[PDB]
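One structure is given below, encoded as structure tokens.
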Amino acid sequence: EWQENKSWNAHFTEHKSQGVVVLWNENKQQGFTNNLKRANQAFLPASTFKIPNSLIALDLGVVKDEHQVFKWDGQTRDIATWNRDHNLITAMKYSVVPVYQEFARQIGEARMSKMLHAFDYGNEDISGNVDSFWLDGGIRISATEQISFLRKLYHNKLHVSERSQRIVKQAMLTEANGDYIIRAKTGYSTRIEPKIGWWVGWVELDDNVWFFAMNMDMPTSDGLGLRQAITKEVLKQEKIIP
Ligand SMILES: CN(C)c1cccc(-c2cccc(C(=O)O)c2)c1
Ligand SMILES: [Cl-]
């Protein structure tokens, strides 16, 4: 079932922003959002695509494990953290596009398409360049579709090995303390309008898990920190986290 709570719209308008948060209570099998329509509108996944891309690369042996070093190609880019060696953990942490573009080239069009259909991932459409379709190609996914995919990953139900799913969930680790654990991935889509930011993942508690997927308009990079800040304000309001 699904419930629309427009009171959360305050968390966006108070920041001169527009967007959607979608929450899913796993124990109760109930969903909540501020905007049912936008919750089902499909956007470019941008760097949230690093979740399925990592899974596929691991399961096919393109990536051996989370310690394998992907050497910097020596081309200076404008994101300083990209101009260095990475492993799967740090490439996810710093959303290192050029590492994941090489993953996609080694995966190839045929295997990438087959695996995204097996995952039931978004519109399953990889039209465009194999090394950039999640940034400016035909693939699209909604917030509710992100949750559907993440629930499968959490339960090790995706059609890749258990090992691959465990490794990616390790690489998604974002925050942990005595009260909760967050495993998640950010995204920032600029090449096609509307420019948006994403944050998708889940909050692990002692006796429940809350899945979340949010996106918001992102006219400039100045607002990127609002992706996590708005989401955590909703979690606090619903007393999911202190
Ligand atoms: C010119 N581009 C590629 C650009 C510009 C501004 C910021 C980023 C960026 C880099 C790393 C992570 C993230 C994020 O998702 O927080 C965003 C990228
Ligand atoms: Cl972990």
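Following Swiss-Prot, chain A shows residues 24-265, kept in their order.
Method reported for this entry: X-ray crystallography, 1.9 Å.
The backbone N, Cα and C atoms fix where each Cβ goes, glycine too.
A mutagenesis experiment is reported in Swiss-Prot for this position, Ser70 to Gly, and the note states: Increases thermal stability. Abolishes hydrolysis of cephalothin and decreases catalytic efficiency about 60-fold with respect to ampicillin. Every protein chain considered, the tally of other Cβ atoms within 10 Å of the Cβ of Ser70 (mutagenesis position) stands at 22.
According to Swiss-Prot, the mutagenesis experiment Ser70 to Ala carries the following note: Does not alter thermal stability.
According to Swiss-Prot, the active site, acyl-ester intermediate annotation covers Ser70, on the basis of experimental evidence.
Annotation source Swiss-Prot lists beta-lactam binding site at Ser70, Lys73, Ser118, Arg250. DSSP classifies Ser70 (mutagenesis position) as helix under the three-state reduction.
Within 10 Å of the C-beta atom of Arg189 (mutagenesis position) sit 14 other C-beta atoms, taking all shown protein chains into account. What Swiss-Prot says about the mutagenesis result for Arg189 to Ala is this: No significant effect on catalytic efficiency with respect to ampicillin. Very little reduction in dimerization at neutral pH. Predominantly monomer at neutral pH; when associated with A-206. Slightly decreases thermal stability. Significantly decreases thermal stability; when associated with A-206.
Fewest Cβ neighbours within 10 Å among the binding-site residues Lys73, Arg250: this applies to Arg250. Around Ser118 (beta-lactam binding site), taking its Cβ as the centre, 19 other Cβ atoms fall within 10 Å, counting all chains. In terms of Cα distance, the recorded positions that sit within 10 Å of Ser70 (mutagenesis position) are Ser118, chosen from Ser118, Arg189, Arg250.
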